[PDB]
Amino acid sequence: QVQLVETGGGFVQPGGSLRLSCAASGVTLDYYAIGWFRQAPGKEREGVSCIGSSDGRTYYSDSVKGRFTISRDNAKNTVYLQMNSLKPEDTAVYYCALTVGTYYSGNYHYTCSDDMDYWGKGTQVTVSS
Amino acid sequence: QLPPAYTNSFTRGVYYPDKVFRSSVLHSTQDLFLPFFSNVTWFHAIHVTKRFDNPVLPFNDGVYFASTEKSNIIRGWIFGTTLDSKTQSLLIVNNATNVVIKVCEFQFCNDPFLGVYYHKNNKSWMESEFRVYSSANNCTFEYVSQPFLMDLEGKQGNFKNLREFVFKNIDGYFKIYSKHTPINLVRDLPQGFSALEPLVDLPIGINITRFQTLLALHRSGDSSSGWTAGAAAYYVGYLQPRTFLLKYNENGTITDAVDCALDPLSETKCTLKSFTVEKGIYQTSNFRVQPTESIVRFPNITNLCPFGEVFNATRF
Amino acid sequence: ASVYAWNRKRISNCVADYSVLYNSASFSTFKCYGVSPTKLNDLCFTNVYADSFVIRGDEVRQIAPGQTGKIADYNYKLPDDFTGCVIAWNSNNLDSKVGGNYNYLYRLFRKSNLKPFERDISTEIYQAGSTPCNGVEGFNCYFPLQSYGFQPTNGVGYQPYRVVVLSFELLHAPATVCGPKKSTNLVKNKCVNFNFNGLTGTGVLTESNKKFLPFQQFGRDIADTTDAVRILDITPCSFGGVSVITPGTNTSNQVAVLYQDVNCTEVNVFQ
Ligand SMILES: *[C@@H]1O[C@H](CO)[C@@H](O)[C@H](O)[C@H]1NC(C)=O
Ligand SMILES: *[C@@H]1O[C@H](CO)[C@@H](O)[C@H](O)[C@H]1NC(C)=O
Ligand SMILES: *[C@@H]1O[C@H](CO)[C@@H](O)[C@H](O)[C@H]1NC(C)=O
Ligand SMILES: *[C@@H]1O[C@H](CO)[C@@H](O)[C@H](O)[C@H]1NC(C)=O
Ligand SMILES: *[C@@H]1O[C@H](CO)[C@@H](O)[C@H](O)[C@H]1NC(C)=O
Ligand SMILES: *[C@@H]1O[C@H](CO)[C@@H](O)[C@H](O)[C@H]1NC(C)=O
Ligand SMILES: *[C@@H]1O[C@H](CO)[C@@H](O)[C@H](O)[C@H]1NC(C)=O
Ligand SMILES: *[C@@H]1O[C@H](CO)[C@@H](O)[C@H](O)[C@H]1NC(C)=O
């Protein structure tokens, strides 16, 4: 019954600033990697960020430019992602997804494949002239 | 260095051809037997060089191995084709503790052997060195028998025990046949006839082309020079496919035997299926001439097939 | 061991009873191919290779000859002509940890599919991105190993199944593993069908006076036919001819019957 949800997709002219909330419920895993994957129409399933819950190490793509900040809300079991300087092509519906951690050789790995366990209803972001 | 010595084996090296009981009957069986009165290679072990001879010998169709011992110098055998861990090998040892039969890919050294140390302070002998193999990774067959202890000392005098073995390898089965005998000679081959009872039929299923021998030495300067072999002798002969007429007795033992290819009389006995040949004339076989140097004859005309007319045609 | 590195052990040089193994309520999943459940004891094999691991409930169906899947392609491949079969049973009690990552891992990424019966020890990073990863773990350079997460509350499809696959091999040598072929009771003083160590026949088994040798099993008399066995003598029971003595139908109708060479203490009776 582990549930995930995304909120906060926002529409504005180019260069805006937006907040995305990834709220989970009934998580049964002490450690879990959470990722954000975009999908608008005509736009496939490619990763933008994925984060390890044990310490907060962050993997991110060549399009982060630093405007993608993801904070691990520990108390409210949430991923708080904020993006400024909106990119007109990064417009998409976004899924935030949860995977089990990896404990190999006494160290933790956080892998976020194209298919990542359960997904959640997406939030669409539209930014264009 | 000294050239290998030969010996004339006399009615020696006969094993039970099959498992079936037979009483007061004569059975003519065609098996891999040891020919009567044959040259077997003789290998010594005498302190007097020191005559340390454990060379590599072929394993063509079976091996007869006699051993005249007084101190259990003979230890065992190693079987294989390459003996370099490239192909699976086999090992049998009558160690001072157990009986060991391994079948595995072993990296055999140039001179595999065993050595029992002797201490001058106390009359005790214990196994010291065992240099046969180094590694063993991929293999299946393994066996170590129940532990047991024997003398381990080297007595003075002449040979007193005769250990006879026959090794055969056919249909993936390695059969060892064994026999023990009390003998009181000095330096010879014991006379008389005694059949060799089976010992075990190991289901190995490998190619064995060559084999060696394992001997026990005595130590009491340099490791490569400070060794004494101790007195013993072992006889090696080769088995050939021959037909033997074996006479049993009231019990199941093979009391006597003849070989059909020793002399005309033995062949006649084989034909008559009896040890006693009555006065007369008997057809036994057929003398024939085996032709050699086959010759083929054809007309001598090449006929000048015109390959050149096409290969060299000037303008092409 | 985990599925990515399955442990293989060899069984040989022993007699194997599969009947107890097959009639066991513990083993929920038992599908066998290339072997007969009715005649498994009769069949003999040189070597047995047992590969043991643990997988998910759904992945059990993936482990089958000619079947492809995420686990099958990258962790354990079964040959098309595979001889032997697989055994699976639930082990949710062993993985009783409430929640967390486990050391059990599977190779979710690989460059190409495995050859049959191939093991991949190496766990180097899979360079998914076309851009040179340059040996850096991260995005587009995902770690090939993925954990399982066997929780007790998980559904039946996610419960751990302990899967062991037995492969039977008959090399260029006589087999070393055979069925129990348990012996039945011995019956004598009456001609019966006997099969002693592969020696088949019919006849009366009788107490023996002849003494064999320790290694001797069978026994043959003149003309090379079995007369004793290990010790009992084999004597075929009374067979012969039957003739009818008649005075002629012209003078009478009743007849006498001669059973030749038969001690009729077995079968107006004269010997
Ligand atoms: C066989 O033994 C006899 C023994 O006198 C010997 O003369 C002969 O040379 C031997 N045969 C061979 C081939 O060496
Ligand atoms: C014999 O003496 C040696 C000393 O070289 C010693 O190591 C060994 O234990 C002794 N054995 C016995 C039985 O006294
Ligand atoms: C033994 O040698 C024969 C040579 O014909 C070969 O066919 C066979 O494969 C070999 N077997 C082993 C176990 O080396
Ligand atoms: C062999 O047969 C003889 C009968 O002549 C008998 O005395 C002897 O005991 C038998 N051998 C054995 C080992 O029983
Ligand atoms: C074949 O041999 C015969 C016999 O001497 C000879 O006359 C003839 O010329 C030969 N032919 C050729 C083509 O060598
Ligand atoms: C022409 O070709 C033929 C091939 O049949 C060859 O034998 C011959 O030598 C060639 N000519 C010369 C001059 O080598
Ligand atoms: C028996 O044979 C005699 C010949 O003397 C004949 O007369 C008679 O009819 C025969 N009886 C029967 C029943 O055939
Ligand atoms: C026939 O059998 C009886 C008992 O079964 C025996 O007394 C008799 O001697 C047998 N006949 C012969 C000819 O031995």
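The residue numbers of chain C are those assigned by Swiss-Prot, with the residues present covering 348-577, 584-620, 641-644 sequentially.
Including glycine, each Cβ sits where the backbone N, Cα and C put it.
Annotation of the published mutagenesis C:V483 to A in Swiss-Prot: Increased resistance to neutralizing antibodies; the original residue is retained in the structure shown. For the mutagenesis result C:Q493 to N, the note given in Swiss-Prot is Reduced host ACE2-binding affinity in vitro. Here Swiss-Prot describes C:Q493 to Y as a published mutagenesis experiment; the accompanying note says: Reduced host ACE2-binding affinity in vitro. Listed in Swiss-Prot is the mutagenesis experiment C:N501 to Y, annotated as follows: Increased binding affinity to human ACE2. Here the residue is the original one, but Swiss-Prot notes a mutagenesis experiment at this spot, C:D614 to G: Increase of pseudotyped VSV particle production ex vivo. Increase of viral load in hamster upper respiratory tract. Produces more infectious particles when cultured in primary human epithelial cells; increases replication and transmissibility in hamsters and ferrets. As a natural variant entry, C:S375 to F appears in Swiss-Prot alongside the note: In strain: Omicron/BA.1, Omicron/BA.2, Omicron/BA.2.12.1, Omicron/BA.2.75, Omicron/BA.4, Omicron/BA.5, Omicron/BQ.1.1, Omicron/XBB.1.5, Omicron/EG.5.1. Among the natural variants in Swiss-Prot, C:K417 to T has the note: In strain: Gamma/P.1. The residue drawn here is the original one. Where Swiss-Prot documents C:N440 to K as a natural variant, the accompanying text is: In strain: Omicron/BA.1, Omicron/BA.2, Omicron/BA.2.12.1, Omicron/BA.2.75, Omicron/BA.4, Omicron/BA.5, Omicron/BQ.1.1, Omicron/XBB.1.5, Omicron/EG.5.1. Recorded in Swiss-Prot as a natural variant, C:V445 to P carries the remark: In strain: Omicron/XBB.1.5, Omicron/EG.5.1. Listed in Swiss-Prot as a natural variant, C:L452 to Q is described as follows: In strain: Omicron/BA.2.12.1. According to Swiss-Prot, the naturally occurring change C:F456 to L is described as follows: In strain: Omicron/EG.5.1. C:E484 to Q appears in Swiss-Prot as a natural variant; the accompanying note says: In strain: Kappa/B.1.617.1. Swiss-Prot gives this note for the natural variant C:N501 to Y: In strain: Alpha/B.1.1.7, Beta/B.1.351, Gamma/P.1, Theta/P.3, Mu/B.1.621, 19B/501Y, Omicron/BA.1, Omicron/BA.2, Omicron/BA.2.12.1, Omicron/BA.2.75, Omicron/BA.4, Omicron/BA.5, Omicron/BQ.1.1, Omicron/XBB.1.5, Omicron/EG.5.1; May enhance affinity to human ACE2 receptor. Among the natural variants that Swiss-Prot reports, C:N501 to T is described with the note: In strain: 19B/501T.
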Other CB atoms within 10 A, centred on C:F456 (variant position): 17
Site with most surrounding Cβ atoms, counting all protein chains shown within 10 Å, from the recorded positions C:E484, C:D614: C:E484
Rounded to the nearest Å - Cα separation of C:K417 (variant position) and C:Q493 (mutagenesis position): 12
Cβ under 8 Å to chain A, applied to recorded positions C:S375, C:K417, C:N440, C:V483, C:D614: none
When distances run from the Cα of C:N501 (mutagenesis position) to each of the recorded positions C:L452, C:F456, C:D614, the nearest one: C:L452
Among C:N440, C:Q493, C:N501, the one of these recorded positions whose Cβ has the fewest neighbouring Cβ atoms within 10 Å: C:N440
Count of other CB atoms lying within 10 Å of the CB belonging to C:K417 (variant position): 17
Least Cβ-crowded entry, counting other Cβ within 10 Å, from the recorded positions listed as C:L452, C:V483: C:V483
Cα-proximity to C:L452 (variant position), 10 Å cut-off, over recorded positions C:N440, C:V483, C:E484, C:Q493, C:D614: C:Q493
From recorded positions C:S375, C:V445, C:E484, C:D614, the one whose Cα lies nearest C:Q493 (mutagenesis position): C:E484
Neighbour-count leader, CB within 10 A, variant positions: C:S375, C:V445: C:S375
Cα distance (Å, whole number) from C:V483 (mutagenesis position) to C:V445 (variant position): 33
From recorded positions C:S375, C:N440, C:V483, C:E484, the one whose Cα lies nearest C:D614 (mutagenesis position): C:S375
